[PDB]
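Would you mind keeping the following structure in view while I ask a few things?
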Amino acid sequence: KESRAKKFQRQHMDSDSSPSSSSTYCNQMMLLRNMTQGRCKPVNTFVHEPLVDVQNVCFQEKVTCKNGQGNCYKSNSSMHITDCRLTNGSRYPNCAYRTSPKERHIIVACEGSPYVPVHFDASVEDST
């Protein structure tokens, strides 16, 4: 039975592939990671960083979760992420995605011992 910690890695981590997401990365990943079962998940974020760096977020900046009633953590650093966004014409099982690499802070909810991310809460785009 899949732990919440492992589910977070499945749904939101990509530490092992090359840093550069190609145009068909999301098409493949959203199927591979089981996010197109019975539905095309509209938007999903994968984090292209080492696992330890993402785990360490759990003792970084304390912020309120978007639900307004929980402790979440914001990464001190902007991280390499890829947003997968469902194309307007897509209908299950033909779930096609736009692949959008970007640099954003991540906000996660953490749990367990060791205390590690179990929920991807939001991302933050710093103004330039």
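Chain A is numbered as in Swiss-Prot; the shown residues are, in order, 29-156.
Method of determination (from the header): X-ray crystallography, 1.6 Å.
Here the Cβ of each residue, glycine as well, is placed from N, Cα and C on the backbone.
Copying in the features that Swiss-Prot gives for the protein in this structure:
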type     : residues                                     : note
ACT_SITE : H40                                          : active site, proton acceptor
ACT_SITE : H147                                         : active site, proton donor
BINDING  : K35, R38, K69, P70, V71, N72, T73, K94, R113 : substrate binding site
MUTAGEN  : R67 to D                                     : Substantially decreases binding affinity for RNH1 but maintains high conformational stability; when associated with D-95, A-116, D-117 and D-119
MUTAGEN  : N95 to D                                     : Substantially decreases binding affinity for RNH1 but maintains high conformational stability; when associated with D-67, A-116, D-117 and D-119
MUTAGEN  : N116 to A                                    : Substantially decreases binding affinity for RNH1 but maintains high conformational stability; when associated with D-67, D-95, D-117 and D-119
MUTAGEN  : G117 to D                                    : Substantially decreases binding affinity for RNH1 but maintains high conformational stability; when associated with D-67, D-95, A-116 and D-119
MUTAGEN  : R119 to D                                    : Substantially decreases binding affinity for RNH1 but maintains high conformational stability; when associated with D-67, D-95, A-116 and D-117
Express in Å, rounded to the nearest integer, the largest CA to CA distance found among the substrate-binding residues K35, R38, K69, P70, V71, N72, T73, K94, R113 named in the record.
22
Just jot down the residues in the same chain as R119 (mutagenesis position), at least 6 apart in sequence, with C-beta under 8 A of its C-beta; none if empty.
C68
Sort the recorded positions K35, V71, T73, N95, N116 by C-alpha distance from the residue listed as 'active site, proton donor' and give me just the closest.
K35
Going by Cα-Cα distance, which of the recorded positions (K35, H40, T73) sits nearest to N116 (mutagenesis position)?
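When the Cα distances are compared, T73 comes out closest.
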Near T73 (substrate binding site) in space, meaning Cα within 10 angstroms, which of the mutagenesis positions do we find among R67, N95, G117?
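If one measures from the Cα of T73 (substrate binding site), no mutagenesis positions come within 10 Å, so the answer is none.
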Using DSSP reduced to three states, classify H40 (active site, proton acceptor) as helix, strand or coil.
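Reduced to three states, the DSSP call for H40 (active site, proton acceptor) is helix.
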Would you mind checking how many other C-beta atoms are within 10 angstroms of the C-beta on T73 (substrate binding site)?
18
Including all protein chains displayed, how many Cβ atoms other than that of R67 (mutagenesis position) lie within 10 Å of its Cβ?
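The Cβ of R67 (mutagenesis position) has 12 Cβ neighbours within 10 Å.
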Within 10 Å of its Cβ, which one of these mutagenesis positions (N95, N116) has the largest number of other Cβ atoms?
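Of the mutagenesis positions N95, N116, the most buried by Cβ count within 10 Å is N95.
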Rounded to an integer, what is the Cα-Cα distance in Å between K35 (substrate binding site) and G117 (mutagenesis position)?
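The separation of the Cα atoms works out to 28 Å.
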